[PDB]
Amino acid sequence: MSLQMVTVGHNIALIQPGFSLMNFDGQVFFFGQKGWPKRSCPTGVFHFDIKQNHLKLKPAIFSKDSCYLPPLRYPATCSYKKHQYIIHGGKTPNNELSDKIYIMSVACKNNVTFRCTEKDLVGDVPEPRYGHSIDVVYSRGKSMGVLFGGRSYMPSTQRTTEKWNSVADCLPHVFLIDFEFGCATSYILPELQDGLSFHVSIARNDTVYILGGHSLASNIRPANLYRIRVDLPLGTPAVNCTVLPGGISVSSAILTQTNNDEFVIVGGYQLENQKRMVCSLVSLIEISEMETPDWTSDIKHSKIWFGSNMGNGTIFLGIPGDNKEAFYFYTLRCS
DNA sequence: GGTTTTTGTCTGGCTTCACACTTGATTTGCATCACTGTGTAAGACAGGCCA
């Protein structure tokens, strides 16, 4: 795992904490710019090209049948196999939380244009949230989305302008979501007692593993690991969760896929005052510590760090500038 | 209804200021001076995407 500094072009200001990267056919794209989209790029979606350790953001266009979704911070995203991306939730430039679901696909590639379609949701729609997970599980030749966790504003009855921005963890209900028709079913599980946000999520076959996270009520970053199995018979699905020992304690960690069936997670925040400098390896479930990479002193002495998974087993991370550039960016590679 | 208060009424002879008038040398009131540094926005100017 080698660390590499990156320089950025004129629109470095667009990058902010909560951004996302999506990988389409080896090409990387960036979503969730700071501010509302400007005339220079009306969609807010960018080709994310790092050539010779230099990052260029190039405007991407949407198809005629697309939504123009707002930039979103901390939405739950996953990849769905045409190959497409699922966006649910997030914060808007106006600080509203979106409950909507957007679906991204490559509509046309000339020398890329995207199709962005919103899927309406009925039934037990999850309250709009950020900092939550969504993945796709496969059971008996059927595909279903699993959504869990996060935080949101207070409900309209208790919300008050003096604490207008105050947040609480969402109730820890598992949500099954059929993307074709847009339906949602909520499952209360006895093993999931507390709320959780900014956790890590790993989906394999009919299972989703939940790692780390932060629970607001206790203000604990629990060192538990949860396995979630989903069976899809012809009738109503069945979901069963089990607690597993050996769970790491980390919030806002980043996750990437090395080779096949091996995942590595690079640090997040282990305590409010402390940062998780170590890295973990998950084999599909067993967790082993890895040799910590050659962090520079700037990374070591920063209080805040943020990043995203690029797709190619490589992480794109960023650190805040000195008091006297706004951000300094690095790329950490694996495999 | 009785039983309690507020607020007047009628005089004058009192006490305590304000005004009266002047002159001209002080004292106050008031608007102005000359002057730059700093914020602001009107307007040069650098710039990179796509044809």
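Note that chain A is numbered according to Swiss-Prot, with residues 1-81, 88-117, 120-292, 297-336, 341-351 shown in order.
Each Cβ is built from the backbone N, Cα and C atoms, and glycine gets one as well.
For the mutagenesis of A:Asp128 to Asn, Swiss-Prot gives this note: Does not affect the endonuclease activity of the RAG complex. The structure shown keeps the original residue. Listed in Swiss-Prot as a mutagenesis experiment, A:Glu199 to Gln is described as follows: Does not affect the endonuclease activity of the RAG complex. The mutagenesis experiment A:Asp202 to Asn is recorded by Swiss-Prot, whose note states: Does not affect the endonuclease activity of the RAG complex.
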Could you state the whole-number distance in Å separating the C-alpha atoms of A:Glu199 (mutagenesis position) and A:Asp128 (mutagenesis position)? 30
Which of A:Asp128, A:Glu199, A:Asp202 has the fewest nearby Cβ atoms, counting only those within 10 Å, among these mutagenesis positions? A:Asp128
Cα of A:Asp202 (mutagenesis position) to Cα of A:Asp128 (mutagenesis position): how many Å, rounded? 29
